[PDB]
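> First, the structure itself, so that you have it in front of you.
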Amino acid sequence: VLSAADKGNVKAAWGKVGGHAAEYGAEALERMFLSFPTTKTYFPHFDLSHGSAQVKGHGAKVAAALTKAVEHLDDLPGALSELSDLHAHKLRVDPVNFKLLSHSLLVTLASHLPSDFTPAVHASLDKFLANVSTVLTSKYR
Amino acid sequence: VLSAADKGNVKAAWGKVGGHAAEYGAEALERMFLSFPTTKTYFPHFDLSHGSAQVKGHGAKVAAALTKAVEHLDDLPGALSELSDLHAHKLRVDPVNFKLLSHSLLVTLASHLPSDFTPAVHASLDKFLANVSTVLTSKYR
Amino acid sequence: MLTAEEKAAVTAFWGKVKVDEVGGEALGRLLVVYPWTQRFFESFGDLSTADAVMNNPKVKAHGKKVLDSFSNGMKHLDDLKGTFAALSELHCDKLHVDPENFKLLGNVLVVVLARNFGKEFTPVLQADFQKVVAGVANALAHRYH
Amino acid sequence: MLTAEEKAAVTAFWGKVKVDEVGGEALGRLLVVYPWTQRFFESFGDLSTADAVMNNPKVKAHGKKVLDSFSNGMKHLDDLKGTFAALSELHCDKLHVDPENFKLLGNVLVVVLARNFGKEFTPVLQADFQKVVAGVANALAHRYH
Ligand code: HEM
Ligand code: HEM
Ligand code: HEM
Ligand code: HEM
């Protein structure tokens, strides 16, 4: 449960992302792959080279799911249902990876929204991504 | 975010503890202090020696809180609100410490309920303790 | 790590441990309690239920291997680093197991020792063992550090 | 941990870094984003609000100190262990800082570098700095390891 203040911050930030959401999700993946090479082990079927269309494509999907969570900040568990199943139950992604992607996401946003990325916005998004991660790692059974 | 199966396992386990909750609370603290000395820094003015009436007393407080939690597995936030305020806002206990206490508590139970501490029970108690920790670390505000 | 004192305490107690038994239990509980670790043992067959895991022959056998590796480091408590070099290479370099998992297994082992020895597994004894699993975990994640 | 090409890249980017500004912002955001950390900076006064924090002079002050530490490490990318050995005993043995926090500060600094350099802070450059903050955190936590 995010505060209403937190929710306003998320909504506002994602608002400025707007139409670049898909490009930021792709950039976030690329940064994750480069910074934390072990994350690459979850995509052995992917072409992981700079500018790959698989990564670009997957990035659009990640952004879409984040948009959906933003538009449903009140029922994350509900909104991210099949995603928890996939990640926790089918892929069995190690919880540590979620922290790596969150970080990659914050670095991307800070870089594109310097003015808007205030200590306060930072804290809110941090909390948002954590919640997201929590939901995605709830169904390990 | 405990499945029905989890709640039944916790309720069952806590029921076996019965009237030893306080003693187990005390032994868990003792095991924590011994195994992870850094935790001792949060109790500046506590004789943390074996038999200290302060560890005893404190162990009884923790045990009470856990019982309260077990009786309110449907509303931990509401059940542990005052304690989140205390631990997070007031004491600013680093979140890693919750994991040390949780482990210490699992060691204690395992030691006293060998036949009841099945793999499934262990899994449920691990999730319960993590959920309790999540609430106590919720109001970092 | 361990003083001579602590070294002796731990060493003495280890001798009461049935590696076959405890090893299968520790590995089975790790897969059960932290299910994401199952991804590395997909090969081991049926891990679908708590029961499937705990009765898995491959789990019991692998568990034995693990505890054996534990037995050894107990013998080389001063150079865990070198004791575990080859394993650190398999786990990190080849498997890419996140080092936090090394800590999870060490803690599960401690829970298993507590369950099996009850009152014999004293706070002080536990404390000694925590130093050990900590040393084991560190030596294995060295290919990272 | 840093290839020669990586070291060069990092080395040249650093030249543009305004340690003073960056340092205060990094320490400030840490206190704001991970509040338990304020426990250690009790003596700084009001940390009550993001505003009180970001603008607190002890914070800004202490932040530049931290960055100065980074720079020196930047100067000895080969002996972070030796370079920080004194700070390690301090943070660990005296302050009792959980080493997970060393990682949090390193990540926060990366976010700050990104916010301040935008476009220039590439995935590749970022990757290079991640290696750097990891080496510093490791070096600070060895009094533990
Ligand atoms: C913020 C957290 C995350 C979100 C919102 C997210 C979102 C998604 C989405 C939307 C898909 C595609 C599912 C579909 O539409 O079929 C997916 C698949 C996948 N995700 Fe994530 N994900 C997250 C974190 C992670 C992490 C941390 C990892 C591992 C490093 C990961 C690994 C994968 C893999 C391996 C797939 C399947 C790829 C495929 O389609 O072949 N995800 N995720
Ligand atoms: C499951 C986790 C925990 C539970 C249920 C719990 C419960 C409690 C309770 C019931 C109290 C007493 C409140 C009162 O009535 O005054 C308390 C106080 C306290 N707790 Fe915890 N606690 C937990 C975790 C921790 C951890 C991990 C630490 C630090 C390592 C910690 C440090 C403290 C301190 C320092 C106090 C105040 C002692 C005093 O000055 O009297 N707690 N806790
Ligand atoms: C104290 C920590 C650990 C120790 C001492 C340990 C020890 C061992 C040993 C002795 C082997 C057998 C190598 C051989 O065939 O001779 C092994 C292999 C293996 N370990 Fe571990 N291990 C630890 C933790 C982990 C963790 C946490 C995971 C994953 C979550 C893991 C995954 C594996 C896998 C998948 C194999 C090999 C299976 C195969 O190749 O058939 N280990 N480990
Ligand atoms: C990359 C990680 C870090 C580096 C490089 C670093 C570096 C430093 C430096 C250079 C000082 C100044 C010492 C002096 O006055 O000579 C210092 C002091 C201090 N640091 Fe850090 N630090 C780091 C992380 C942390 C973290 C995570 C915390 C706590 C949350 C922390 C808490 C403190 C405190 C409380 C002091 C005051 C020392 C004193 O003057 O008594 N540090 N650190």
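Determined via X-ray crystallography, 1.9 Å.
Cβ atoms here come from the backbone N, Cα and C positions, even for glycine.
As annotated in Swiss-Prot:
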| type | residues | note |
| --- | --- | --- |
| BINDING | C:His62, C:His91 | heme b binding site |
| DOMAIN | C:1-145 | domain 'Globin' |
| VARIANT | C:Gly15 to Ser | In allele B |
| VARIANT | C:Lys18 to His | In allele B |
| VARIANT | C:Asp20 to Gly | In allele D-Zambia |
| VARIANT | C:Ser43 to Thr | In allele D-Zambia |
| VARIANT | C:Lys119 to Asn | In allele B |
| VARIANT | C:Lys131 to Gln | In allele C-Rhodesia |
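For the listed features, I'd like the structural context: burial, neighbours, distances.
According to DSSP, C:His62 (heme b binding site) is assigned to a helical segment. Sequence-distant neighbours of C:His62 (heme b binding site) (same chain, 6+ residues apart, CB-CB distance under 8 A): C:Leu27, C:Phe41, C:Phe44.
The C-beta environment of C:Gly15 (variant position), restricted to residues of the same chain at least 6 apart in sequence and closer than 8 Å, is empty. Taken residue by residue with DSSP, C:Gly15 (variant position) is part of neither helix nor strand, so it is coil.
Cβ environment of C:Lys18 (variant position): no same-chain residue six or more positions apart lies under 8 Å away.
Secondary structure from DSSP puts C:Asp20 (variant position) in a helix.
For C:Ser43 (variant position), the Cβ neighbour count at a 10 Å cut-off comes to 7, with all displayed protein chains included. Following the DSSP three-state reduction, the secondary structure of C:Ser43 (variant position) is helix.
In three-state terms derived from DSSP, C:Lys119 (variant position) belongs to a helical segment. Just so you know, the Cβ of C:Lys119 (variant position) picks up 8 other Cβ atoms within 10 Å once every protein chain is counted.
All protein chains included, C:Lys131 (variant position) registers 17 other Cβ atoms within 10 Å of its own Cβ. When secondary structure is read from DSSP and collapsed to three states, C:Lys131 (variant position) falls in the helix class.
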> Where C:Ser43 (variant position) and C:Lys131 (variant position) are concerned, what is their Cα separation in Å, rounded?
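Between the alpha carbons of C:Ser43 (variant position) and C:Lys131 (variant position) there are 32 Å.
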> Going by a 10 angstroms cut-off between Cβ atoms, which of the recorded positions C:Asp20, C:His91 has the sparsest surroundings?
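Lowest Cβ count within 10 Å among the recorded positions (C:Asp20, C:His91) is C:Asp20.
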> Can you grab the distance from C:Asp20 (variant position) over to C:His91 (heme b binding site)? Cα atoms, rounded to a whole Å.
22
> Among the variant positions (C:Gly15, C:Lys18, C:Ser43, C:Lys119), which are close to chain B, meaning C-beta separation under 8 angstroms?
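Near chain B - Cβ to Cβ under 8 Å - we find C:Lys119.
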> If you check the recorded positions C:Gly15, C:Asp20, C:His91, C:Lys119, C:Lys131 one by one, which have a CB less than 6 Å away from any atom of ligand 1?
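The qualifying recorded positions: none of them.
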> Would you mind pulling the DSSP three-state label for C:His91 (heme b binding site)?
helix
> Could you give the number of helix, strand and coil residues in the domain 'Globin' (C:1-145) as assigned by DSSP?
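Once the DSSP states are binned, the domain 'Globin' (C:1-145) shows 115 helix, 0 strand, 30 coil.
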